[PDB]
Every structure is written in C-alpha cells, then in structure tokens.
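Asker: Sharing a structure below in structure tokens format, with a few things to ask.
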Amino acid sequence: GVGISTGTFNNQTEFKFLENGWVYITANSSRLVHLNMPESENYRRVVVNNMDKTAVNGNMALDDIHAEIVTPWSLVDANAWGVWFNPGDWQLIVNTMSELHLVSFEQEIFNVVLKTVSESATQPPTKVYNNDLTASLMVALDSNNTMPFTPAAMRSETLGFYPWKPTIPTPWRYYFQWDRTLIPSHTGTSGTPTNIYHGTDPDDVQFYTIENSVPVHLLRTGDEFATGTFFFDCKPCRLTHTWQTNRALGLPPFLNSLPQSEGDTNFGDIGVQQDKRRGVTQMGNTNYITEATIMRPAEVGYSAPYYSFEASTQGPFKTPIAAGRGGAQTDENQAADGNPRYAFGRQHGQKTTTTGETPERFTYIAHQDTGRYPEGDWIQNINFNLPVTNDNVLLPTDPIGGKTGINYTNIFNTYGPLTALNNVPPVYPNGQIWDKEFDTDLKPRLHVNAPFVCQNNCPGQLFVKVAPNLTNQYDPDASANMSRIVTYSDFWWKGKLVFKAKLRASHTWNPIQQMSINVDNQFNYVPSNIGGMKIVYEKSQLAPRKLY
Amino acid sequence: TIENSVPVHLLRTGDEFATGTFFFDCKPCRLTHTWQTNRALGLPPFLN
Ligand SMILES: [Ca+2]
C-alpha cells in the first residue's frame, strides 16, 4: 500500500440554504502536518520556580511557578476560528446570519509518511532523507476524555490558519498538583514577605499515561485513520448585540414641550417639576422621579472588583469578568469590563514576512453594552438631601484603606438576583470555538474563553507520536538514554465542522452596520509582492436587537 | 397543635406501628474530590 493515496485534500466552505431561512454551513479544512520524534521517550515531572522575579516586593502578579508532567506525545488541536473560515466567509456569516449553532465535528489522517535522516558527515557534511516504509506513526484518540483537557488556543498553539502553509502540532503536557504560598507586598514593604513552594499533597496526585488508558494505533505509509462524527450539544450563539442599559428600558417621560427649530441643540422638555411627577420608584423617602431614580425591571450587567487577585492552594490568580462595553469607546476602562487581549504570531495572524520573536496582539472590544464606567459611580447616604454633602457621598475619587490609588469601585460587586447579562461573542480568528465544562456540582453560567460549552461530553483529544526506531544496539539496562535512528513524519490532516445558522431580515427603517472592504483595510486581505500574508481580527455581533 | 392536625394512634402492648416506604427525590452525592484551582486549569506553558 506504499504506492497509493488514501485521501483527498479539501478546504471548501459550503453554504446550504434550506427552507425557512435556515442555513447549513459545512466547513472543510485540511492541512499538511510535520512531526519530529520526541526529545525523550519518558514522562518527566517538572517544577518551574521563578522566585527571582517575585522575590522583588511588588511583583506578585508575575508569579509563574507550577508543576507539570511533560509527555512524549503531541496534541493535534484545531479549536480556533481561523482554522475553518477565511475573512471572506466571516463577512458572509457576520453580516447575514442572526444566530449560530454548532452541530458536528470529525477528523481524519491520511497519506502518512516517515522518512529517516542519514547524516552524510563528509565534505559539507551532507544529509540524506530516506523513506522508512516499515516505520510507524502512533495515533491515540482519547474518546472517554480520561486525560486532562488542554485547549491549545489558550497559548496560541493551535493548527495554522493557511490552507497552503504546512503546520505542526504541540508537545503535550498537563498540570500536576503542588502547594504554593506567596504573601503580597509593595515597593515600600520591608523585609522579605513569604514566598514558599511547599510541595505536593498526596491526596491530589494524578499521574496519567496515554499507553495505560487509550488504545494506540500504529499507522504505516499505506495506513489511514478516521474518526466517526461527533455531535455537539450546546446552546445557540447569537450574532446580534444589545445596546440598552438600565437607562433605556421602558416608557420614556412624556415631553410637554417640543422643539420648534431643527438642530440637536434645540432640546425638548418634560415640563414637570421633578418632585411632582408620577411613576414608580424604589426610593421610599423622596418624591424625586428622575431618569436615574425611576424604577426599571431589573439590572443589565453588574459591577465586579477590578485587578483583583485571589489566592488558594497553588498561588494567586486574577478574578475573571464577564462584561460587555458600557462606555463610549474613547473612554472605557477595559480593566473594569475585562476585555480580552490576544498575542500570537506568524502562523496565526501576524504578518507572515515579519522577523523576530515579538508577537502581534490586540484587545477585543465588544459591541454589546453590558459593561460599566466606574468613574461614573457613586454612593450616598439614605437621607438623600441634595446637593449631597461631602460627608454623605463616597466617590470613585475618595481613597480606601488610606491608599490614594484605590477606590471602592475597585472592590465593588453588584451581582445579585436581578442581574442580566449576555454570553461571550466569537472572536475571529484567534478565538477558541468550543470548551469542556467544569466537573463541579454547580456549574458557571458561562465561560469567558469560548461561546460554545459542551453540556454532555466534548470531543476527546487526538494525540500523535513517532514510534521508536531502534538501531542494532539497544540495552534495556541503561541509565543513559538509549539510541534511536533519527526519524520524522509528515501526514495530511482533514476535518469537517458543521454549523447551522439562521438568516436575518430587516426590521428598522434605517440601515444596519455591516463589515466591508475599503481603501484603508483593502490590503489586509491580499498577499504582498513577496507573498506575505496576515489575518486581521474582526468583530462578530454587528447588528442591534432589542433587550426589552 | 399535633392533636388538631395529625391522626393520633393509640398502641397497647400487643400493638405495633409501621410506616410505608418513602422514596427520596434527591441529586446524587459524589464521594470524590477535586484538587484543581484556577491556577491548574488548561495547557501549561511549554518549557524550552
Ligand atoms: Ca454599542
């Protein structure tokens, strides 16, 4: 079987329009993957300890210590938008559809190849690559999800984003329990705080091996591996955004006085004393019915502490925020809303002809207004009594704990039974698509890394590796790691991701926002005279929708 | 008052009281523990 192909390369995106404005979107993607043999054939238990950085008072946030198990296997991950759609497809989806559903997924490996490097050490010296028609590529598909879930998108180590550029997988490794203590401090702080790595707790040790828990497949050149189809069980994702905040819900006040001259500087007027109006309020001790005072059904969005690090058994970590963008973009407070920032390079969006190790990056700012503008907040004594007196107001300007740079908004939290929020929006092309759910008794209401969370089981991970190619002399009783013939593999990967979407219709007299090419961005969607490419990020929920 | 809201049974030496069977409707309880904190979720950083 050494002389014939076992597959077809396919990277077409098909749109199947069904009855009732429902679209069937089939995303074919295939790639050439290159794989080298492991540096070592054993599992290593390694600890990282950058105490040199955190030993400097006021550097707590740069903590990198952890323990991980380094495995001799590689992970083939394709969970990122860029792997399946090009800017052309994204425009069609984002401008036309109103919601997206994740249906099924499947992959395949074919046309496997294993070559061997012959070191013609002489003259230059030279190298020679020869096919080893009996060598084997090892393939393991963790279908029961025994292994820990490690989504490569998190560290931008997913499959490349160009159908015509070869790619590679990432070495697989997972976390291993450890106990760590780090006490906070600042520049002034005297002495040394407490920076200790206690070790490992016995009741939390879990050493996993692929050999012991998954059936391994041996593929030779004439072999091919296919996965069945997997059907997702997730909630639909909306491609629309809400714009109403608590201030724009319900019946506005009737204006007894209207403008008589064109110009947005000629205002209308309610025309009724603020303390003589009618309506409902949740302030029992006053008669002022203001647009900031009148009652609204519940609350859109919430306030959370910002640049807050909490600590537990293995060190400090940032407190996540699930928020939109409340606040005119020019003003914002991306910390308060927790906008994500993405760093990546060459293989996932950064200009292909660039040089150097500095990544490319961007901070995604959503369209939905479910965020907060802290500087606008304030708290006041119940006696009310305006104008409020300095002693009856806490401003995002008054210091807390004596600190001049810390607010109350800084540790404030207004999440409660009246809180309404929206899920996270897709992020093309660097975003992760789906995510496994936490196996805790009570689950989160959403995840901040991906729009689709598998309610049942997610698709298990696919691990690949080059089987050992031994020489004439091998001795099992040898501390010093043995010898293998330098071997590497090249194989084609192919996958299919099917979504189901719904076409939108016009409902307002005015046009809506739409993605479009133009004089300015034009050259971000075409190659350079040298063949340099790049994939600029786009936004997914242009197009408003009512909230209430 | 128990007298006003429940039927009272009088048992003498030769008497006996039995309850029927009652079937609970609760979520299962796990006899396992999790050890991962926010710091041990996902793909660790590749060590060069
Ligand atoms: Ca907006």
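The numbers used for chain A are those of Swiss-Prot, and the residues that appear cover 180-727, in sequence.
Determined via X-ray crystallography, 3.0 Å.
Including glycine, each Cβ sits where the backbone N, Cα and C put it.
Not my notes, these are from Swiss-Prot:
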- A:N323: Mg(2+) binding site (BINDING)
- A:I244 to T: In strain: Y1 (VARIANT)
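What does the local environment look like for each feature on the list?
Answerer: Proximity of A:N323 (Mg(2+) binding site) to non-local residues of its own chain (separation of 6 or more, Cβ distance below 8 Å) is seen for A:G639, given in sequence order.
Neighbour count (other Cβ atoms within 10 Å of the Cβ, all protein chains): 19 for A:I244 (variant position). Taken residue by residue with DSSP, A:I244 (variant position) is part of neither helix nor strand, so it is coil.
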